[PDB]
Structure formats: C-alpha cells, structure tokens
Amino acid sequence: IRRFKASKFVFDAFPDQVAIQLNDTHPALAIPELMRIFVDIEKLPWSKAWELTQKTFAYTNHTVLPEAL
Amino acid sequence: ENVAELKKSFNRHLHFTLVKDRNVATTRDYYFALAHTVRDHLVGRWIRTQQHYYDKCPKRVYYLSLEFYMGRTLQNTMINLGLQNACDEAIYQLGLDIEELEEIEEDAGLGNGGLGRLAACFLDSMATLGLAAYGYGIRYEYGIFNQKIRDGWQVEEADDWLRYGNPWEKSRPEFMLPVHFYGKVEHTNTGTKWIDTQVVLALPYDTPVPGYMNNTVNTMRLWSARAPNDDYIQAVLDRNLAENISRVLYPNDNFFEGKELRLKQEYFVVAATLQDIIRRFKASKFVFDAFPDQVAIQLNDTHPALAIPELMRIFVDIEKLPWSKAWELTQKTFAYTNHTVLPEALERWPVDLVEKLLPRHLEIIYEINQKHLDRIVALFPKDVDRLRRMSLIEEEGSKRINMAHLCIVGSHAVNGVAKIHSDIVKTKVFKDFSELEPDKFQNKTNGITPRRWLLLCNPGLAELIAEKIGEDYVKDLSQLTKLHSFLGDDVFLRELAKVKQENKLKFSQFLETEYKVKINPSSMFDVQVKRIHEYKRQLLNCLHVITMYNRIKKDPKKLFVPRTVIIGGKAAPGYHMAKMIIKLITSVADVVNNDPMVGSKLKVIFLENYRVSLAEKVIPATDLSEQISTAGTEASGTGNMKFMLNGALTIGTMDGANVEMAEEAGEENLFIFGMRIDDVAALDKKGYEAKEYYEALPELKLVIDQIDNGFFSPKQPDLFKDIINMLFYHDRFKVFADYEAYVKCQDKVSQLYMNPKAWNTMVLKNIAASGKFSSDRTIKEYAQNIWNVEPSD
Amino acid sequence: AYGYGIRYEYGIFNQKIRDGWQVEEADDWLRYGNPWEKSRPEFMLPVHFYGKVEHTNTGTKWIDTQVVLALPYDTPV
Amino acid sequence: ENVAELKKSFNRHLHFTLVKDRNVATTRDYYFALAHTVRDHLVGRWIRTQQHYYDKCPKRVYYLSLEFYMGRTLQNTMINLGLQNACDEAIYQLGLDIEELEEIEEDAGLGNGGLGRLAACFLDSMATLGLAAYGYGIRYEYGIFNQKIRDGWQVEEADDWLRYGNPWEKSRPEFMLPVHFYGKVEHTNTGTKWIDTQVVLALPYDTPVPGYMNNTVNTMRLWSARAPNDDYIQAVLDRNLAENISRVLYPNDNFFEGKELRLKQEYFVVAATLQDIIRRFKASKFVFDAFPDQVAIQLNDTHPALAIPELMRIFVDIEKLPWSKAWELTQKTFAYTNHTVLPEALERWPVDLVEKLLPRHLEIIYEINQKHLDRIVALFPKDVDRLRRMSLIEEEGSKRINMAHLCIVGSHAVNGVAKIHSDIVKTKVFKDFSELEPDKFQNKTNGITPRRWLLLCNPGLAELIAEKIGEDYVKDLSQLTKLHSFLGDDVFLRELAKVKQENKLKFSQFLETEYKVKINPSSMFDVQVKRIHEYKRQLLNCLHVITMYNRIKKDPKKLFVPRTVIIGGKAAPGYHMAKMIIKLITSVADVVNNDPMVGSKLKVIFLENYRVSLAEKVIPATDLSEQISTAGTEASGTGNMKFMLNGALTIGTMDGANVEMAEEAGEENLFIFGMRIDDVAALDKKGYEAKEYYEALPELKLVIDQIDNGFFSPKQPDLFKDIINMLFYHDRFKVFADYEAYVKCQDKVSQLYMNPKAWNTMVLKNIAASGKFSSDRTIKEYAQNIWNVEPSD
Ligand SMILES: O=C(N[C@@H](Cc1ccccc1)C(=O)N1CC(C(=O)O)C1)c1cc2cc(Cl)ccc2[nH]1
Ligand SMILES: O=C(N[C@@H](Cc1ccccc1)C(=O)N1CC(C(=O)O)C1)c1cc2cc(Cl)ccc2[nH]1
Ligand SMILES: O=C(N[C@@H](Cc1ccccc1)C(=O)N1CC(C(=O)O)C1)c1cc2cc(Cl)ccc2[nH]1
Ligand SMILES: *Cc1c(COP(=O)(O)O)cnc(C)c1O
Ligand SMILES: *Cc1c(COP(=O)(O)O)cnc(C)c1O
Ligand SMILES: CC(=O)N[C@@H]1O[C@H](CO)[C@@H](O)[C@H](O)[C@H]1O
Ligand SMILES: CC(=O)N[C@@H]1O[C@H](CO)[C@@H](O)[C@H](O)[C@H]1O
Ligand SMILES: O=c1[nH]c(=O)c2[nH]c(=O)[nH]c2[nH]1
Ligand SMILES: O=c1[nH]c(=O)c2[nH]c(=O)[nH]c2[nH]1
C-alpha cells in the first residue's frame, strides 16, 4: 500500500496496479488484513473495499490432504 | 448511510425536492440533492442534542458575535459525520464528481477575517467538545463582498449568497422577537418605560454545528430583520428601511466606522439574543439568582457591548430586579474578549447618536459609569486624572462612549488572544483597570479547528499523519508531538514532501486555469493571504518581490531558487492605501510575469477573492507562510497557525502568536526577523526617519525609485505617489525599518529550500509542534477559566 | 514481480542419521553472513498482535496491541 | 586519499555496497558509504601490523576487560589516519554535511563509565605508542541502555546498537572456540577431566584500533556467544539461552550484582580469551617456559578474575604441566588493577554458585588458597586471624570467594589508579598482602587520550595550542607546559576565551534544540556529568542549585553571575536512590527554568543519555567542572581530566586524581574545598549526626525543608521522603558535612568568573599542567614497570 501511494498512480486503480498471489492458505489472513486496512484505516466503505479486495487477490490451492487443511 | 442507500436518497431528493431527472438536472440541482441527502443525517442528533440540553440543563455558553466566517458547509458536515468516503463513492457511482458539486456552494462569508473565523472555529470545537454552546449573530443578506480585479484594481461585487437558497439554515418562526429603536423614556411609578419606539422584528435562522464524530449537533442562531405588520405603495416599499438592518456586513477589518446603521445592527443582534436567552432560561426547568450559573455570554470584541446595558434593562425595567442585584448577575454573566489595540479600530460611539437611538441604554450606561467612578474616587481620592482615564465616557469635545471600558466593568473576565497581546492589554492599555482588578484580565491564545484546517483541506496530510500515529490527534492535537519520533525517518520525510507536492500540483492547476501565468510546479510557493492592511505589510513583501526581480535582471544566470509568490486578500472599500497597495502588487506582477529574462524563475499572483473556501486550497499548497506584521500590531493571527499545521515554514516577526509558535517549535525552526516590540518602542522615541534607510540601502533605493518613477506604471508615472509619500513621511508600520532584516531572512529561506531534507525536517518540527494551536485547547481554557462549563466525552 | 516472505534465522533442519534414525540439527544458515541479502532499514514497519477491539463513533479501532517490528531484506532475482 | 579519489570511493560504495543513487540514498546510507570509504584506509596497515607482530614476535599485551566504552569510530579513525580535512572537503563537495553523517553512528557503548572508558583510552594510547597490544572483551548485543526522561524520571530503552550493522567490526570465523559450563570432574589416571559440560561457542569479532599517525593498527577482539550445532521448534528457540550470555552489558557502575548470568559472561570472556592466547602462542615461531616473556595479561578489575584459575586449568589439565611450574608462569603472566574500594562493589561469588557452574575452577581455587595459607601459617605460626583475613575464601555463613584476593595471589603486580587510591589499597585494604609482598603493589595514575579528548572533541583548542607550540604535544602531552610562556599574552588569552565561547554557542544550540530552555550563551557553564551515585554527590550539587535559586528569589536585583547548570548521567536500573536523585534534579530544574523572577539568571538542565559521544560535545563547552565526590570514594576519576584538558576550571574535593591535578597545576588554580581523607575518618569516629548541620546552617534548612514539604513536587508533597531520610539518618557520603564549604567555594568561583582575564589565566595554568594526564604516559609506566614491553616509534 505504501508503494502504491508513492507511485505515480483513491484506491480505485489499486487492483489494476496490484496483484497478490496467495501461495496456499498460509497467508489467507491477507484478505481480512487488506479489508481492515481499507476499512478501519483508509475509511473506505465495506462494499467498495470488498470489491477491491477480490480483484487484488488470487488463491493457489496446493493440496487436498485433510491433515494439510 | 451506506453507499446504496445514499444513492437512493440522492435520487429521491433530486426528484421530489429539486423536481428533476438526470436529463434536465443542473449541477446546482445535483449539489442541492447531495446537500439534502447529507443534511437529513443531522436531524436526529440535532433534535436529541437540543433536547438533552433542556432535560439535563447544563450551563450554556452563548458566543455573541457580529461575525461568523463559516465558509462552505457540505464537506465539513460530511467529514464530522464520517460520511465523506461513502458520499464520494455514491456520487461517483451516479456518474458525477463530488468535488465539482462542492464548488457550487457559496461561502457563508458572514465575516471579515480572523475575528469572524475565530468564532467559526470555536463553534466547531465547542460542538466537538460536547459543550451546550450556541453562536448568536446576524443573518446578513450580503456577506463580505466578492472581490474582482479590474485593470489591476479591486472592484467590489455584492455577495448575494442566499440567491439560490441555503439548505443549511432553518427558519424558526415561533421564536421571532421585536426589537425597539428610538422612542422616549418615562420614569413612572410602575418602573421606567421605553415608549413610542420604532419596532423591527428579528426572525431567527438556525444552522446546525456538528461536532466531530460525537453525535453532538449544536446551533448557530443568526437573526434576520423584518418590518412589522401594524401613499400605500411607498409605505410598503419603505418596509425596506427596517429590513436594511440585516442587509449587509460592514466590510472593515480592524477599523471603526461609526455609522448609525452599524449601531443599529449591534443593538439588533444584542436585543434579540438576550431576550431569546432570557426566554429560554425562564422556560428552563430551573428568580434569576441562578442565571449566571446557567448562562455565560462571551462578547466577541466590543461590537456586542450594548449587551451589558441591555441585560440590565431587561432585569431592572422588565423583570423588576433592583439595580444592585441586576448588576451582580450581569458581571457574572458576561466575559469580554479584546481583539485589537490599533487606535483607529477602537469603538467610540458619540453620545448624541446613542441618545437618539437608544435613550434607555444611554441612561443605564451613565449610571454604570457613575457607580464606576464613585468607587474609584473612594479608593483614590486625589487622582483626578485617573477618573478621567477610567471613565466610560470621553468628554473631550465630541462626547462619546468608550465601549471597551463598558465591557471591562460589565464583565467578570477580560482576555486577549495571544500572550504578548493579553500582556499589553492588561499592563498598558488597561493598566488602571487591571491594577484595580488583577484577576479579571486573562489570556486565551487563539487556535484553529483541525477538522476544517487539516482533515478537510489537506486529507493527504491528515492521512499520512494518521498512518504514523493514529487518529487520536484529531480530537487532541497535542498528539502531533509523537511525530517527533520520525525526524530521522527518510522515507517518511519523502512521503511528507510528496503530500506537499501533490497539493502544489493541484493548486497550480487552479492558478493556470484561473490566471494567464504558467506555474513552475517545483518552485517555492511563497504565500501571504489575509486582509490587506498597512500593518500586515503586504507592502514590505512587495518590496522584496521587486528586489528579487532586479537581482534577476542584473544576474540572469545566478543560481536562483525559483519562486511563485502569491499575495491575496480583500481591502476594505474605503481604505485608500489598501487599494493602492493592491494596484501596486498587480502592476509588479504584470512586469515580472511578462519579462523574458525572468521567465519560470519568478511568477507573481494576486490571489483574487480570498475567502475561507479559497484558504482551504492555497494553504495546503504553501511552502513559505508570510506573517510579517510590525511587532505589536497583530494581536494573534490564526492564518499563521493554519500554514504551520499544513506543512509550510514561517517567515515572520516576533508578533502575536508568531511568538508562541516559535516557543513551541523552537525559534530556530522559524524564520524570525526584524524589530521586536522593544525595538519599535525605542525607534519611536528616537523618531523614525524613513529617509535614512532609503539612502542607506542601495537595493531598497532602486525599488523605491522604480515605483516612484513609473517603472511599474509607465502610462501613469506618478500613480504610486501616495504610497511613496506615506512611506517616507507617515509610515507608522516602519516598512523600511525591517526591509534589510526581511530581505536577509528571505535569502536564508531560499538557502534552506535548496536542501530538501533539511527543509522537510524543519517542516516536520513545525507540524509536530502545532498541537497547542488547536481551537479545542483554546476552548478548554475558556470553559475552565471563564465560562465554568464542562464537556461530554 | 516481487516475492514476499519471511527471513527465517533457521531454515529446514539439517538431517543426520544416528543408529539408523533421523536426527535434526539447526540450519544456522546465516552464521557466517549472507552476501546475497540487502537489509532495507528505511522500510521497517510495525506489526500488531493481541490487544482488543473498540467500537467507537469515530470508527472501530484495534487497541492495546503488542508491537513487533518487521525489517525487510531484499535479495536480487 | 586525496579529495577527488575519496569522492570516487564514496560514490563507489554508495553504489556497490549500499545499492543506492543520490536520489534514493538515505542519510544512513551516506554515513555507511563514508564509513566504508574510510575503513578501506585501515586494511593495508591492519594486515601489516598484525603480520609484523608474528614475524618479530614482540612480547604482547592483552588487556582483558568486560568493558570497552568506545563511543563512535568514524571521526576518531579519520583523525588518527590524518584523513579528516580531506574527507570533510570531499563530503562537502558531494553536497553533504559530514557532521550530520557522523550523528547517524551509534556509540559502541559497551561499558558503564570510567572503568570501561579507561580501557578504550588505553587501546588508543597503546596503538599510538606502537605496542603489540590486544583488547579482549564481550561483543554485547546491547550496550549500556539508552536513557530517556519521562515525567522527570529515568526510563531505560534497549541500546540495539547493531540493528543496522557495524562496519567497524570483522567476524573471524576461523577462530571460533568452545566454552564449557556445568558438568562434572573426573580425576583419572590420564589427568583430571571436566566432562558432561554444556557448550557455548565463542565467535570473535575484531575491530581495528588505529594509532595516531604511525601506520599501527591494533586489534580489539570481542566475543559473541553462539549455540553449538550438535519439541523441535522449542529446541531451536532455546538456542537463545546460550546466546543470552553475550546479550547485554550489566548496567552497574561500582556495584556488585551476583547474578549467575554475569558469572557466565565472566567465564565466557576469560575462557575464550586465554584459549585464543595460548593458541597464538603455540603457533608463534617461538614448552611454555617463555610464555610470560611473550605474554602479559592485564586484569581490568576483578571481573576477569577467573582467568587465573583458567590459565592453571589449561596448563595442568590440558598442557600437562606440573602444578608448581603452572603456578610460576601464571603469576608472571597476570597483573591486576584494582579500581575501587566501595564495599558494595566488591566481587564475592558464593562458593555454591561457582561449584555448580565451574566445578574444576572451584577445585583449583581451593588448591591456590591452600598453598596460599600454608605459607602464611609458616611465616606467622600464631596469627590465626591473619589466615582468616588473607584467605581467598570467606566462610562467614554463606561461603563465598573473594575475587580480589585471588587476583592478588595470582598476579605479579597489583595497582591502584591514583596515588591516594593506590596508597589506601596497599596500606589499608590489602595491608596483610603488601607487608608480605612490598614490591607487588604499585600505582599507575589514570589518563585520557588527547586524540579523542582534545583533537577530536575540541579542534578549535587543539589548533590554537598547535599554533603556539607545534603538534608534538599530541604524542607527548607533557609538551603542553610550554603554554606557560603565554601567561601574560593578552591576545592569546582572548583567543583561548574565544574558543571556549564558540564551543559554548555550538552546545547552546544543541541544548535549545533538544530542550525547551533558552540558554544565556554568556552565563557560566557549570557542569557535572558522570554516572549518578550517592558517593559522586550530584545531590550536593542539587542543594547548591536550590540555594542559588532562593538567593535570587530573595534579592532579585543582586549582581549575580548568570549560570547554566548542567547535570547528567545514567543511574543503574535498580539503584533507587540514584533514580530519586535524578527525579529531584528534574523537579528542581522545572521550577527554576520557569520562575519569572530568575529568568536568564539561572537555567538548569538534566543532560539526557550521557555517553561518550555526548561527553565530546559538553566537555569542550564547560567553564566549571564538578568533581565533588566525598574524599576517599572516587579511586581516580577521568572525567575530571577531560575537563582540565579542555579549558574548564575544577571545583572539587581532595579525592582520587583531583589531588594530582592540584599538584600539577598548583592548588590555588583549582577550587578545592571540603573534608579531606583525614577529616572523613575523624568525623566517622566521633559519629556523624546530619541534624547538626541542618540546624546550624539556615540556607541549608530552607533547601531541606523545601524538598521535604513538597515545594519541588506540589502534587506529591512527600515524593522525596526517601532522599530526606537517607540524608538525616543514613548518608555515608556526608552531604551536609561539605555543604557549607561547598557553597562558600561556589561563591568564590562566581567571583573569579567576573574577572575574565584572571579566570582565563587560571584556565591556561590548568591546560598547561594537564600533560601528566595523557593515557600515553599511563601506558608508558604500565609497559615499563609491569608488562615489560617496548614501543616502536
Ligand atoms: O422549492 C422547492 N425546493 C427547494 C429545495 C431547496 C431547499 C433549500 C435550499 C436549496 C434548495 C428549492 O428548490 N429552493 C428553495 C430555494 C429558494 O427559496 O429560492 C430554491 C420545491 C420543490 C417543489 C415541488 C413541487 Cl411539485 C412544487 C413546488 C416545489 N418547490
Ligand atoms: O565485516 C566485514 N566484511 C564482511 C564481508 C561479507 C559480507 C556479507 C557476507 C559475507 C562476507 C564480513 O566479513 N562479514 C559480514 C558477516 C557477518 O555478518 O558476520 C561476515 C569487514 C571488513 C572490514 C575491514 C576493516 Cl578495516 C574493519 C572491519 C571490517 N569488517
Ligand atoms: O548487505 C549489503 N551491504 C551492507 C553494507 C554494510 C556493511 C556493514 C555495515 C553497514 C553496512 C549492508 O547494507 N548492511 C550490512 C548490515 C546488516 O548486516 O544488517 C546492513 C549488500 C549489498 C548488496 C548488493 C546486492 Cl546486488 C545484493 C545484496 C547486497 N547486500
Ligand atoms: C484564517 C483566515 C483569516 C485570518 O488570517 P490572518 O493571516 O491571521 O490575518 C482571514 N481570512 C480568511 C478567509 C481566513 O480563512
Ligand atoms: C569519562 C567518562 C566517564 C568517567 O567520568 P568520571 O567523572 O570520572 O566518573 C563516564 N562516562 C562517560 C560517557 C565518560 O566519557
Ligand atoms: C479587530 C480584529 O479583527 N482583530 C483581529 O482578531 C483576530 C482574532 O482574535 C486576531 O488573530 C488578529 O490578530 C486581529 O487583528
Ligand atoms: C569499579 C569502577 O568502576 N571503578 C572506577 O574506575 C575508574 C577507572 O580506574 C576510576 O577513575 C573511578 O574513580 C572508579 O569509580
Ligand atoms: O473605510 C475604511 N476601512 C478600513 O478598514 C480602513 N482602515 C484604515 O486605515 N482606513 C480605513 N478605511
Ligand atoms: O542495582 C543496583 N545497581 C547499582 O549500581 C547500585 N548501587 C547501589 O548503591 N545500589 C545499587 N543497585
């Protein structure tokens, strides 16, 4: 986010400048953390924030083993 | 209050309230639809807040002022209600631009400058602190005139601010009140009667004052004059005469014009206010002995001085209280704020005018004075000249009333608005009164609201700060000192400088589209915006500008830090020197901006129609804040505080609050220069001979000769004759006396500017020390040491 | 593209076999220094843990948290 | 090493070493680029110097200490390599400010005070004298805590000095060594074995110690603890436990805390050092009979006392030498320096702790003691109490080891650090040992390096002196006596006073930007900086300050020489009285600095985070040096020497080296006052009753009552109760006993200060007599009378 703000780029264009790949579910907390930042800090409305969040993140599933979940 | 619902409310208002669809709606229609959409969010809490004051009856504060320099309301409201981001989204989804809709709104320019803006910041701080406070003023049909520049001169255009409607005001018919003028007095055996008077009705209009994120919404009650209903045509037309009382704001800043109409406005606002206050007290679920414990009235300068004898009139003539008791409750009710020490600004109404217009008030004033002098004659039997000095009456020829003296004896507290100022008020100007009553005189350093002057005008900065230290600073600005932790944080300094840069680009766009000039976005934005005054000296600034131009003309290739020098402000209509100085600046700018040799090195702009909404644009884009009044002339200043809070460095004198800014941030972190108060005094005694400096300083001589010989006005070589004459023979603000130190200081500023890291480090030290200057702290001190009221957090 | 992860002081353990069984040893890979990483001190950030939620009229805030700084190290790819 | 080439190297490092360009580089990046640019200049001579020691095998000196209070390295290195002026030019041409880059560097605060700073000065003098000397210590991850003042109290913050990297240190992997703890002992037929121990690795880090202008660069080797590599997660985390051994410096100055972790650090540094020393000896192109002729190990106090039984362990258990021979070579190898005589500072480790942690060392210590007492029983058959007094073991209840006794019998020389101190050590504290061995006890008066404490910290002075008498004084400070020739040289006295003035302005700028206070640049800078101790008495000083404030409050117009009183220093974290005294001083300063009546007459500052780099700033700006310990308590002192060398006059007691300063400069040229050693003794016998002075001295009573009644702590009237209680009933440093003489002395100081010519003449007499106090002279005496080593000039 700091790098986005410093760029020559609101946040509307955030997903057009940023793509974050979630390698397995280990960094899953990144979804609610981005929301927390957008909402609690940046004061964006939930709807707007959630839309941006989905466009930013992509999730890669690496396993179906129950003990790995 | 979510995005989907705001769009729906917006569409609903556009339809039912503006009678439009998306095809025929105008931009004004959209602004109004949004204004109403936002306004509906205030209602619930406005009713609850005023209802809660009645039930719990906390002591109320009444801020009585002839001025409330409010600026625009839409954005401020969205921010304090936490609605801005959602509204921004809604409007965007509707395919509109909220910032464009915002520009449709007229400023409620019901003030001249600092005095009026202080009142406005105070209402915001009081609602944010949760105090049961009310602002009482006049609903002028025309505010401070709109300023146009024609052929380099200021031209005034009427500010018809209500032409299209004010969604932010609410008519309160049920509270209309009659105000009396002229007539005669009768001292009957049933009390004294003020009869055969002319009557003018006062219709009150309430505007909500939302606190910052706290459910509190207070009230600003502004009175409008209306002719009462008991050649026919002429008789109906003449109803205009009574209605002229609230027609227009007197456009004088720090200057007393003793016009009868002004006196009428003063009693109008005072009579309506006090009667409304007493009415509410009497309806409160509270004899009058408890009045002072339920009511505090702050006099914003001496303009509402008549409130003192009006309260006594009400208590004695109406409520039938004995003089002694009335007097006691009166002093305990009023507190007075002195905002100036310039001779020409002192309110001294001729006795004959007051006798004709307000006969009962003159009588009461004479009584007040009599009981006043009798006590002095007692304590100081011999000192006859002391009685002359402390009298509410000046008998020297044309007998007049000294309103400040009346405010002093009728109030339990008197305060100045900056330490140095309050000191001079207590120990010099009013020595005889403070020696007699030590504890009466206080200081209450001015402040500015960090909502309007930070959150609103510079969101990029408010956001950057919040990311580093949280949002607590909004409601407790002293929290900005934590910023000190980042003085060696390189990345933060870069982020800080980026915010200033973006503000500069945004405003450079405003300049280029509003004026011819091409702006060097990287040049230093050197700014001086405030009312035009000889004491504020934009003239000194103009000398520095001409000086820089000549340096360029001589050494075109010398390494020069490029500047965009901006100077703006309104001159009172009848203030000749002020109007001449404006013409000088525009003339200078025309030469500078069009000389091929300087080009992008130096651009000069006379910012037109300086007002609250324009201050919000230029202040955040400023690098260097000009606060150069002659030591002893600016009681406090507040524009100086706005620039400090927004990342500009200050070049100024040790005057007003500039002194406390230096104390908080460290003197080395401000570009202080010139004569201090003692130097001015000493130079006075010796006698000030302007010629010396002129002869003694070569760069100054060239400047002076150029202005004098027509260099800056070829077609009228002697155009600036009056300026030259005043400068050499009648300058009581010692312009030439600070020229040298001022120019030397300016060079040091340019030096530092070449060092971005050093420059931004000092900026950070200023921002981090600006906390004292929040009006929330000023109001806390007023609540605690004068009004004796408590918040609700 | 950028890779973002954690700079563990100890990576996956070094495995040894004792009496036929696996035995683990700490992979102290930074002991002698890593010329391939570049500390980026100016980008250190605070990270919050624990604490509580406060639902205010100013907007829900996470307060009384424990803080841990995050110092980034860039390795070229 | 010329300007053009330094800029190129700087740019090269910024690029390849810091991966930056001028646009994105931070100030820290610039500091690092310069540090590396300078560092490269050391390499060639560091390799040659260490190579030359191996080829020529001169006897080596090993200075073993748990402390090395080094301060910053950049400037010191530039100066000793003659690179400063060129680097200053280079950086300036690059558009940077070298002094700003210098401030980025963290102090290597690996010490508490004098003991640690003495070691640091010694390394500089030894490299400058060209001796084959090595400093051996611990590479603490955290040095002496950073001190913050919050609400007037000291708060400690971790000194994470390595966070951003230390370019001045070099990892030496190939010399890692294992250190053993715990375990058990086995006396087998192949020698005794220390088995089943816990192992912690010691990784050595070398820092270069450049001599002043001589091509010599010695080494400071500091050991860092690392867990060896043969719930998994917890097992990996637990590696922290071994690594905690070198985690942090124990923050006690002159106080013994018998914590097991401290004992671990002590054996850690001793085991790694001696094994490294023996390894080098065995690889030298030298049987062990020649060991003592090739190695000298100086024990900096008793902290590394375990080195004695460790060397014996190595010789006996490892090298298989017979006890008798091992013992002989051991005594000839070690020399011990006693740095204190305060009871609470004595190291007395409980036998049980040593048995558990170092079983083999306990055994060896018992043997040492046995052979020790058997010899005494022989020479003195009857004296049973003599054996009790000279035993290495204290059996009185909780049995513990007297480390000083172990250092005395295991060393061939024992020295104190000031004549008066060494006398007391020899004739009182260790009488039984010196009577038994006269020639073993010596004196070696402390000294300070004139590079860091003159050339570096006060270039203006070093330059002024050099212009008068040349530069030879740098390497032979006794050359300063030539300055005597200028005692009647008026122009020189003016030049001397100008240097002090400039230092004062420079530091006044530091004060104003760091603290609120406005500094009177012309006032007398009265300074007391050193660790906070009851025996050092900044409390007495505080009484004098309050005294001066009261005098001002009474006679506001009396001619008073204005002063800026500065008191700073860290208090050990668990030292309650020390922390209370700090709070007292800050409380006093807040009243004084904000009382309108005193104003610019008196300002008080509690200098925060006093450390080496800050001593370099304040010392050169000092007029009056406070060295007021109670006679008999300060073994020597060295801060006293720094002030003398830098142009301050001294007000102190006849204690430690203050006595020799008086001898060198003439007693009349120092403001000596109070009880001398004999007076303290006499007052002891009689019994000290604090009340007498309190009742007997009116100015003291007012001071005391004020502190006691809350005058200096309104909101907590009883806050200073403990201070008051200690003062009347438990003050073993007789504060009230010297109050009178102290205040009388202070007045004489102010008297002289009014006489600029008389004042500067005495200053010159102090500077001219400061030559004895160079650590180069101290090291010459150590080399000649103890280590038996020779230089290389
Ligand atoms: O005045 C109406 N809406 C209002 C809406 C409004 C109210 C307050 C401020 C701005 C706009 C209106 O357009 N104005 C009040 C202003 C004035 O007093 O000049 C301008 C309105 C809506 C409507 C709808 C029907 Cl069907 C008939 C008459 C109507 N008047
Ligand atoms: O640490 C130096 N060079 C570095 C070189 C290096 C850097 C990165 C990885 C491996 C090696 C060094 O030896 N190490 C960093 C590693 C660690 O963090 O432990 C080991 C160095 C060079 C030098 C030269 C002088 Cl004159 C004085 C001190 C010095 N230190
Ligand atoms: O660590 C590098 N330079 C070093 C340079 C340095 C060395 C010693 C002290 C201070 C600075 C560095 O920046 N630091 C070592 C410190 C630490 O251990 O935290 C910080 C470095 C340069 C470089 C260049 C490339 Cl292309 C890739 C990786 C790199 N690392
Ligand atoms: C704040 C403000 C002022 C007062 O500014 P000074 O520089 O203190 O005189 C005047 N006019 C406007 C529009 C302002 O916002
Ligand atoms: C020299 C020095 C000391 C020792 O000073 P004394 O006044 O002799 O106790 C302590 N701390 C620092 C930082 C020093 O430089
Ligand atoms: C009469 C009048 O308008 N006085 C003005 O009041 C404001 C608010 O106190 C001051 O900041 C300013 O210096 C002063 O000129
Ligand atoms: C235990 C200890 O730190 N002793 C200190 O050692 C230094 C260096 O010898 C002396 O100058 C000082 O007076 C003394 O207090
Ligand atoms: O009409 C005036 N208005 C002013 O504000 C002013 N100030 C001043 O000096 N003269 C005048 N005149
Ligand atoms: O924890 C302490 N450290 C000290 O340095 C000291 N000195 C002292 O007298 N008591 C204490 N306590």
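Numbering of chain B is taken from Swiss-Prot, so the residues present carry the numbers 23-252, 262-317, 326-832, in order.
Technique stated in the header: X-ray crystallography, 2.1 Å.
Quick reminder: no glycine exception, Cβ is built from N, Cα and C everywhere.
What Swiss-Prot records for B:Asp43, B:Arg44, B:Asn45, B:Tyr76, B:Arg310 is AMP binding site. Quoting Swiss-Prot on the mutagenesis of B:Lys470 to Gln: Decreased glycogen phosphorylase activity. Per Swiss-Prot, mutagenesis B:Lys470 to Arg is noted as: Decreased acetylation; when associated with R-796. Annotation of the published mutagenesis B:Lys796 to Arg in Swiss-Prot: Decreased acetylation; when associated with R-470; the original residue is retained in the structure shown. Per Swiss-Prot, mutagenesis B:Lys796 to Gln is noted as: Decreased glycogen phosphorylase activity.
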B:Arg44 (AMP binding site) has how many other Cβ neighbours within 10 Å of its own Cβ?
12
On the three-state reduction of DSSP, what should I expect for B:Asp43 (AMP binding site)?
coil
Can you check which residues sit near B:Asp43 (AMP binding site), meaning Cβ under 8 Å from its Cβ, same chain, 6 or more apart in sequence, and list them in order?
B:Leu36, B:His37
Quick one: pull the CA-CA distance for B:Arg44 (AMP binding site) versus B:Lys796 (mutagenesis position), whole Å only.
51
For B:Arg310 (AMP binding site), the number of neighbouring Cβ atoms whose distance to its own Cβ is within 10 Å equals 12
What span in Å does the AMP site cover, taken as the longest CA to CA distance among B:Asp43, B:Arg44, B:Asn45, B:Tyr76, B:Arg310?
50
Integer Cα-Cα distance in angstrom, B:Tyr76 (AMP binding site) to B:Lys470 (mutagenesis position)
41
Is any of the recorded positions B:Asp43, B:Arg44, B:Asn45, B:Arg310, B:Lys470 near chain D, in the sense of a CB under 8 A from one of its CBs, and if so which?
none
Other C-beta atoms that fall within 10 angstroms of the C-beta of B:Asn45 (AMP binding site)
5
Write out the long-range same-chain contacts of B:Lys796 (mutagenesis position), meaning residues 6 or more apart in sequence whose Cβ is under 8 Å from its Cβ.
B:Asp529, B:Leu532
Rounded to a whole angstrom, what is the C-alpha distance between B:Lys470 (mutagenesis position) and B:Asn45 (AMP binding site)?
68
CB contacts for B:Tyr76 (AMP binding site) [other CB atoms within 10 A, all chains]:
12
Helix, strand or coil at B:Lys796 (mutagenesis position) [DSSP, three-state]:
helix
Neighbouring C-beta atoms (10 Å sphere around the C-beta of B:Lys470 (mutagenesis position)):
14
